[PDB]
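Enquirer: Before we start, here is the structure in question, set down as structure tokens.
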Amino acid sequence: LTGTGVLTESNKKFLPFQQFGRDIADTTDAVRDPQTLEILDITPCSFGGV
Amino acid sequence: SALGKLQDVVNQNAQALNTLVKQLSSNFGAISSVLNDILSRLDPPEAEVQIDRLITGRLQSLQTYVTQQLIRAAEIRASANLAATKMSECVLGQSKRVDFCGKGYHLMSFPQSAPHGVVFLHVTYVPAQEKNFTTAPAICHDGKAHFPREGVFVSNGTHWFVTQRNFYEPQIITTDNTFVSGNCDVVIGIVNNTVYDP
Amino acid sequence: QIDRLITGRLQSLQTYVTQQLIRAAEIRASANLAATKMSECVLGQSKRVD
Amino acid sequence: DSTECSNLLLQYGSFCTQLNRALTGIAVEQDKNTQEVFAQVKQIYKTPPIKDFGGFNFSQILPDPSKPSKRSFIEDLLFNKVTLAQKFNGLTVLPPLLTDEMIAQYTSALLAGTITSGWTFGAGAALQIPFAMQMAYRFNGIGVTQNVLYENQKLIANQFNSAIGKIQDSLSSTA
Amino acid sequence: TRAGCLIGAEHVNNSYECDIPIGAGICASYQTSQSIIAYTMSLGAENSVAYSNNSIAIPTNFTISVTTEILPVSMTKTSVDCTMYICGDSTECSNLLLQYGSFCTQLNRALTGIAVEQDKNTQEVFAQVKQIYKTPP
Amino acid sequence: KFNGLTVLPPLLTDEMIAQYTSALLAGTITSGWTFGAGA
Ligand SMILES: *[C@@H]1O[C@H](CO)[C@@H](O[C@@H]2O[C@H](CO)[C@@H](O)[C@H](O)[C@H]2NC(C)=O)[C@H](O)[C@H]1NC(C)=O
Ligand SMILES: *[C@@H]1O[C@H](CO)[C@@H](O[C@@H]2O[C@H](CO)[C@@H](O)[C@H](O)[C@H]2NC(C)=O)[C@H](O)[C@H]1NC(C)=O
Ligand SMILES: *[C@@H]1O[C@H](CO)[C@@H](O[C@@H]2O[C@H](CO)[C@@H](O)[C@H](O)[C@H]2NC(C)=O)[C@H](O)[C@H]1NC(C)=O
Ligand SMILES: *[C@@H]1O[C@H](CO)[C@@H](O[C@@H]2O[C@H](CO)[C@@H](O)[C@H](O)[C@H]2NC(C)=O)[C@H](O)[C@H]1NC(C)=O
Ligand SMILES: *[C@@H]1O[C@H](CO)[C@@H](O)[C@H](O)[C@H]1NC(C)=O
Ligand SMILES: *[C@@H]1O[C@H](CO)[C@@H](O)[C@H](O)[C@H]1NC(C)=O
Ligand SMILES: *[C@@H]1O[C@H](CO)[C@@H](O)[C@H](O)[C@H]1NC(C)=O
Ligand SMILES: *[C@@H]1O[C@H](CO)[C@@H](O)[C@H](O)[C@H]1NC(C)=O
């Protein structure tokens, strides 16, 4: 899966089978590292209007 | 439940934004609802065939949202004009327009702020306890006809008094409460009683 | 062959709904004016000219 | 009535619920308008059986018991001057919350309160007052002394009756 | 009923105020037998003033009442991005989006106008005093 | 605020609105309607 953002450390409880993470409005927070069991929060890069 | 008016605006704005955000997860006829997958799964000549379909769908969604926002903004402006008028007339002065600054006779108003709105506290005058009397348009005294300068003629059964129209406060009938106009063979319903001269 | 009909009928419905919304706003303004006139002209005596 | 079309329609998201929501809001607004315009009286007043109003004649605007509906003469004239469900797609019309009889009752209560009490029924509780004195109170509002009315009462009564006759004829003739 | 047919509620010969409007003058309410009733709404309590050609009613006492009135002034300002929403982080998408001319700027213009009038509303409503007055201590 | 949409802040903060509604209330109490016409 492709996507841009900043990956911070996470404090949330998954279940031994849950891999991905969704939000209120269909937003993705990919978590399960294919090499470990870290939890990651995907939040978009900052933007605005000059 | 008193503040439903201000809660409805917040609910409408939040729900419109939620619908606009949720509109992104729709195929609109394309293979996938995310264009990153489309660009990484097909050659450009058909990647663009999917892309422009997604473009048409999302552009239609934005235009619908903008039109609804315009209509709602027009309604809010129409309400804000009335709020400004009420602030100008009910607060900064005393209003004689009936049922404009509250039921009853308007006295004063006090403004209070609220989230995305304003609140007025109208103070009004209300009559409470009534009575029954017997009126007369005028009174003959010496063939003349005396009409009240301001007020009404009332009787408690035996005696006649003149009182203001909004509060019972009887007074003796005299030439300082009444004015004369011609004889009294024209008025209908006139009853004749003595008029005191100070 | 059905996608074209769906698109056309959806556009027709959208146009009808938008025109209805505008007309309803106009009728609401007229109803507010009528309510004000009933409150002031009928339930009292008005000093406002015309 | 197409299972194949209704499945292609679901790929467009929620364009099908917004229209319904908007139309429902329009319907609610159309009920609220009629609610706020007519329903301004707490009680339902009615005129006394004997009509002694100082010479004024309100028989053209007071309700007519003889008609099946309690509408006035001028209301009956008005309802016949406006002309004009058959579609059978997903198109329907809903009945208004207040029937015409309820509107007629509201406009009868307002008028029967105005005649008897004046403007006192809009502030607190209705206070009776003779019509000849109410008209003097109204004349004093426009800077004219009440002895002008009290010495011309028959003339004003006749002019009002003639004006009502003229308005009835104009409504009955022109469409 | 005249607005359809209603199953689950019992007809009542009485008449009260309207709780849940149904249509054509029919209203429904939850009474107390612990059921749901469907009656015909009543406009108000019957009253008949004692009109007479030589009778008056004059109040002898008053009462002061305070009434609240709530009405909105301004809504929430917002602004949206054309490309970031339609073609978020995609060059191949933004290279096809501009083929539609100027459908972008004419949306931001409307949104900016809405946002400006949202502040004009508050300014015209609240800012009506030249100086900030103070109550005495 | 995640898909190219943002909410701008209002020009008048919630303290300035309170200051306005306090100035109006303190003028009405101590001066009647005379503070709306002139001084
Ligand atoms: C109508 O009002 C007059 C004025 O107050 C009443 O006359 C007075 O009545 C009181 C007792 O009711 C006496 O003490 C006074 O001496 C009376 N004054 C005069 C000048 O006679 C009159 O009684 C009232 N009538 C009714 C039916 O209540
Ligand atoms: C006003 O007072 C006069 C008396 O000054 C009353 O006039 C009398 O009325 C009766 C009834 O018609 C006649 O029989 C008398 O001849 C009249 N007298 C005079 C001197 O004209 C008159 O009735 C009083 N007003 C009312 C309404 O009764
Ligand atoms: C008030 O006006 C009505 C007319 O609108 C009068 O009713 C008419 O009375 C005349 C009697 O001269 C009859 O010939 C008509 O047929 C009546 N018209 C209707 C529609 O009934 C009524 O009499 C007037 N009221 C008073 C007290 O004179
Ligand atoms: C006018 O009404 C007020 C209340 O609206 C009356 O004030 C009350 O008077 C009774 C005495 O009978 C006291 O027990 C109450 O405590 C009073 N209430 C208040 C709020 O002060 C007043 O008496 C009435 N005026 C007249 C002349 O009856
Ligand atoms: C292979 O993946 C496992 C998964 O946890 C990890 O423990 C291991 O270190 C990895 N080995 C290499 C050589 O990457
Ligand atoms: C005035 O008289 C009428 C009729 O007799 C009566 O219904 C009414 O209650 C009376 N007014 C008062 C204040 O008692
Ligand atoms: C007032 O009505 C009575 C009957 O209730 C009547 O006798 C009297 O003449 C009327 N008043 C006038 C001035 O006509
Ligand atoms: C209402 O009353 C009528 C007779 O006045 C009666 O026939 C009818 O059954 C009553 N309605 C109900 C629901 O009991």
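Residues 943-1140, in that order, are what chain B shows, numbered as in Swiss-Prot.
Recorded method is electron microscopy, 3.2 Å.
Every residue gets a Cβ built from N, Cα and C, even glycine.
Pulled these from Swiss-Prot:
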type: VARIANT; residues: B:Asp950 to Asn; note: In strain: Delta/B.1.617.2, Mu/B.1.621
type: VARIANT; residues: B:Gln954 to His; note: In strain: Omicron/BA.1, Omicron/BA.2, Omicron/BA.2.12.1, Omicron/BA.2.75, Omicron/BA.4, Omicron/BA.5, Omicron/BQ.1.1, Omicron/XBB.1.5, Omicron/EG.5.1
type: VARIANT; residues: B:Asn969 to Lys; note: In strain: Omicron/BA.1, Omicron/BA.2, Omicron/BA.2.12.1, Omicron/BA.2.75, Omicron/BA.4, Omicron/BA.5, Omicron/BQ.1.1, Omicron/XBB.1.5, Omicron/EG.5.1
type: VARIANT; residues: B:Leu981 to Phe; note: In strain: Omicron/BA.1
type: VARIANT; residues: B:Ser982 to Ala; note: In strain: Alpha/B.1.1.7
type: VARIANT; residues: B:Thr1027 to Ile; note: In strain: Gamma/P.1
type: VARIANT; residues: B:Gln1071 to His; note: In strain: Kappa/B.1.617.1
type: VARIANT; residues: B:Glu1092 to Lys; note: In strain: Theta/P.3
type: VARIANT; residues: B:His1101 to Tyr; note: In strain: Theta/P.3
type: VARIANT; residues: B:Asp1118 to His; note: In strain: Alpha/B.1.1.7
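Tell me what's around each of these sites.
Expert: Cβ environment of B:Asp950 (variant position): no same-chain residue six or more positions apart lies under 8 Å away.
For the recorded site, B:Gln954 (variant position), the DSSP three-state label reads helix.
When secondary structure is read from DSSP and collapsed to three states, B:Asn969 (variant position) falls in the coil class. Long-range C-beta contacts of B:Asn969 (variant position), restricted to its own chain and to partners at least six residues apart, with a cutoff below 8 Å, comprise B:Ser975.
With a 10 A radius on its CB, B:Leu981 (variant position) counts 18 other CB atoms from all the protein chains.
In sequence order, the list of same-chain residues 6 or more apart from B:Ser982 (variant position) whose Cβ falls under 8 Å from its Cβ is empty.
Same-chain residues at least 6 positions away in sequence with a Cβ under 8 Å from that of B:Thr1027 (variant position) are not found in this chain.
Under the DSSP three-state reduction, B:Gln1071 (variant position) is assigned to strand. Sequence-distant neighbours of B:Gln1071 (variant position) (same chain, six or more apart, CB under 8 Å from its CB) are absent.
Note: B:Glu1092 (variant position) has non-local neighbours B:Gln1106, i.e. same-chain residues 6+ apart with C-beta under 8 A of its own C-beta.
For B:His1101 (variant position), applying a Cβ distance below 8 Å and a minimum sequence separation of six or more within one chain yields no residues.
All chains included, 12 other C-beta atoms sit within 10 angstroms of the C-beta of B:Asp1118 (variant position).
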Enquirer: Which of the variant positions B:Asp950, B:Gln954, B:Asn969 have a Cβ less than 8 Å from any Cβ in chain A?
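Expert: The answer is none, since no candidate qualifies.
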Enquirer: Under 8 Å between C-beta atoms and at least six apart in sequence, can you list the same-chain neighbours of B:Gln954 (variant position), or say none if there are none?
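Expert: B:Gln954 (variant position) has long-range Cβ partners B:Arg1014.
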